Amino acid sequence: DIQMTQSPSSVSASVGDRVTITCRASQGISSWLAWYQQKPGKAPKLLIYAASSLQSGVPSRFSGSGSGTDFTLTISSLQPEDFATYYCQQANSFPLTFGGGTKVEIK
Amino acid sequence: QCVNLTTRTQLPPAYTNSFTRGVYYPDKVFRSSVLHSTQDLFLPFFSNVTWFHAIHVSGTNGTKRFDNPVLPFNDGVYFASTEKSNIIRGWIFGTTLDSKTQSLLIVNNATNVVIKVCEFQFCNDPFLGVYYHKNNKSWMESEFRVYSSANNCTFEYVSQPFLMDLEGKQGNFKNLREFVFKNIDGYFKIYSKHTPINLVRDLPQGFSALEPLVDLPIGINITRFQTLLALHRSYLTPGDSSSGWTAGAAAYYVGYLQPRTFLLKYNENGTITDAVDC
Amino acid sequence: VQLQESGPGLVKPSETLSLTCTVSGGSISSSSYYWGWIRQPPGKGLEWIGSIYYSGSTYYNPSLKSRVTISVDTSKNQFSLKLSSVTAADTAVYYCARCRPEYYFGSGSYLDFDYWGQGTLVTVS
Ligand SMILES: *[C@@H]1O[C@H](CO)[C@@H](O[C@@H]2O[C@H](CO)[C@@H](O)[C@H](O)[C@H]2NC(C)=O)[C@H](O)[C@H]1NC(C)=O
Ligand SMILES: *[C@@H]1O[C@H](CO)[C@@H](O[C@@H]2O[C@H](CO)[C@@H](O)[C@H](O)[C@H]2NC(C)=O)[C@H](O)[C@H]1NC(C)=O
Ligand SMILES: *[C@@H]1O[C@H](CO)[C@@H](O)[C@H](O)[C@H]1NC(C)=O
Ligand SMILES: *[C@@H]1O[C@H](CO)[C@@H](O)[C@H](O)[C@H]1NC(C)=O
Ligand SMILES: *[C@@H]1O[C@H](CO)[C@@H](O)[C@H](O)[C@H]1NC(C)=O
């Protein structure tokens, strides 16, 4: 019985800018969360685990902070290969739940 | 609160030879296709290591063993464990294991891994336990008796929740886990490795390389350490507490470290293929 | 390490939906990890349907729990997901998954997914 809302939707940006996404919870999860990226026509790939970390060799222009009821994600700069939908997921209770996703496009 | 359990049998320990194993990366630099000579604390090749069991049998005479004695630390520890299920959980480190001095605790309790550095008062026989229910066909867990007084804690680390099996099978061992513990400067250093096996008894002969896992700034004084295990408890072990319980099936081996010089051989990617001592 | 989901194409209303996940590069038995299935309908949305462990201990999503079963064939590296009955809104794209392992001890998987595979499409009517 964990519900989430992802507030930004369809953000537009240029090549060099700063963009930010917020994912809100409803329960009191404690610093456990996950972020996902989905390029069109593929399967999702993981980007950030736990509150704030990074796996594999994802470029270090991806970083987010954390808290107990609010969360965020921000990227320092864009490249023509950064155009997708991002997702937030919880890692606390048995009924796993996913977010509505947010779309980032380059203008 | 905790209790003493007393239905043990008696027997002296044993010794088993360690083959060419127990090597680890000694620094942070990257090399390839070289022969490098190093001076450091290592475990000598072909050295005695000590054997400890946890096995229970019935039918023929009486043989119940459950060993977790207090052992010295000296300069460092090499630890190896062979199990069919999850029977070893963690460790307590300290110098007096009482209320007059600090101690270090590493524990797994099937939901979270806990690392603490704190003042405690451990009692004689620390152990964790499980229960087998017939109506459920489920292996639910409820037992924790490791201490009775904790205060003035400095470091605390509680990790992300996970799931794990507690079933308990029979047959041949199918896992091997090795750890190396070192305490230098004001730092505690832990190295680890895992590998699959299909043996029935004794330590494999081969070669493996260990990689760094955890570095903790603590600053305690360490002279002795002890192990924590898990025991079963069901409808087929009647009686009362301190006299009703059964053991699983597991074993472990311990060895110490000495100042040596080694000639390591790197590969063309950065893996230690073999090694030689003098 | 590498996966390749497989299954049928056009289906019929209120029938059993077949599926198969052939693990490549990893021993399905020589492990202590978990496996799972994930669904995405066309448009927007993600949902987690079920997770399994070799040698029993199955779990199921609280929503749409009546008609879902999961099985593993330990002889090979294969597992399957069965839906006894389907509706007109069950069409989506389905994915296999692997649960990320524990770091300090081994023998344990967290509640997060990595190392997915390509997905197939199942229609309705
Ligand atoms: C368990 O056995 C010990 C063996 O002596 C009992 O005695 C205690 O031993 C601890 C040492 O770890 C001392 O700190 C206590 O002061 C001892 N107590 C007494 C009364 O001598 C111990 O009491 C036993 N535990 C029980 C019966 O719960
Ligand atoms: C395993 O040990 C951990 C130690 O932290 C337990 O975690 C705490 O459990 C209590 C029990 O109600 C909770 O109130 C705390 O909030 C938990 N700590 C944190 C940081 O969340 C855990 O419950 C233990 N699990 C079992 C099965 O014994
Ligand atoms: C190992 O210990 C045994 C008895 O404890 C002893 O006989 C043997 O010589 C030892 N091995 C050495 C010292 O290499
Ligand atoms: C296990 O058994 C207990 C005691 O009968 C019961 O309350 C519980 O529902 C059973 N199932 C579990 C814990 O999943
Ligand atoms: C640790 O404590 C013991 C307690 O007797 C003491 O003798 C020793 O000098 C201390 N330091 C070290 C490095 O052992």
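We number chain B the way Swiss-Prot does; in order, the residues shown are 14-291.
Going by what the header records, the deposited coordinates were determined by electron microscopy, 3.7 Å.
Cβ atoms are placed via backbone N, Cα and C, with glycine included.
In Swiss-Prot this protein carries:
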MUTAGEN   B:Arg190 to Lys  Partial loss of biliverdin affinity
VARIANT   B:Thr19 to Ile  In strain: Omicron/BQ.1.1, Omicron/XBB.1.5, Omicron/EG.5.1
VARIANT   B:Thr20 to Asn  In strain: Gamma/P.1
VARIANT   B:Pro26 to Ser  In strain: Gamma/P.1
VARIANT   B:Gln52 to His  In strain: Omicron/EG.5.1
VARIANT   B:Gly75 to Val  In strain: Lambda/C.37
VARIANT   B:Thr76 to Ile  In strain: Lambda/C.37
VARIANT   B:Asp80 to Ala  In strain: Beta/B.1.351
VARIANT   B:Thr95 to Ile  In strain: Iota/B.1.526, Mu/B.1.621, B.1.1.318, Omicron/BA.1
VARIANT   B:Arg102 to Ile  In strain: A23.1
VARIANT   B:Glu154 to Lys  In strain: Kappa/B.1.617.1
VARIANT   B:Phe157 to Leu  In strain: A23.1, Omicron/BA.2.75
VARIANT   B:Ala222 to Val  In strain: 20A.EU1
VARIANT   B:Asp253 to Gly  In strain: Iota/B.1.526
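Features recorded in Swiss-Prot, as mapped to the structure shown.
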residue	record	Cβ contacts under 8 Å, 6 or more apart
B:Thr20	variant position	B:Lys77, B:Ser256, B:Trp258
B:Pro26	variant position	B:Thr63, B:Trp64, B:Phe65
B:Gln52	variant position	B:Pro272, B:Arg273, B:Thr274
B:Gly75	variant position	B:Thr22
B:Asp80	variant position	B:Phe65, B:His66, B:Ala67
B:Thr95	variant position	B:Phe186, B:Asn188, B:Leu189, B:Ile210, B:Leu212, B:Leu216, B:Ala263, B:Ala264, B:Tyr265
B:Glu154	variant position	B:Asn122, B:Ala123, B:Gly142, B:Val143, B:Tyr144, B:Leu179
B:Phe157	variant position	B:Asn122, B:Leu141
B:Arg190	mutagenesis position	B:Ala93, B:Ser94, B:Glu96, B:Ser205, B:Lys206, B:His207
B:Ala222	variant position	B:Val36, B:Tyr37, B:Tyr38, B:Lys206, B:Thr284, B:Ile285
Sites among the variant positions B:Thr20, B:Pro26, B:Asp80, B:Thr95, B:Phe157, B:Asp253 close to chain C [C-beta, under 8 Å]: none
Cα distance (Å, whole number) from B:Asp253 (variant position) to B:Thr76 (variant position): 20
Between B:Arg102 (variant position) and B:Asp253 (variant position), the C-alpha gap once rounded to whole angstrom: 25
Fewest Cβ neighbours within 10 Å, where candidates are the variant positions B:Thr19, B:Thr76: B:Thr19
Of B:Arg102, B:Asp253 (the variant positions), the residue whose Cβ has the fewest other Cβ atoms within 10 Å: B:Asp253
Alpha-carbon spacing, B:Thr19 (variant position) to B:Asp253 (variant position), which is rounded to whole Å: 12
B:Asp253 (variant position) - helix vs strand vs coil (DSSP): coil
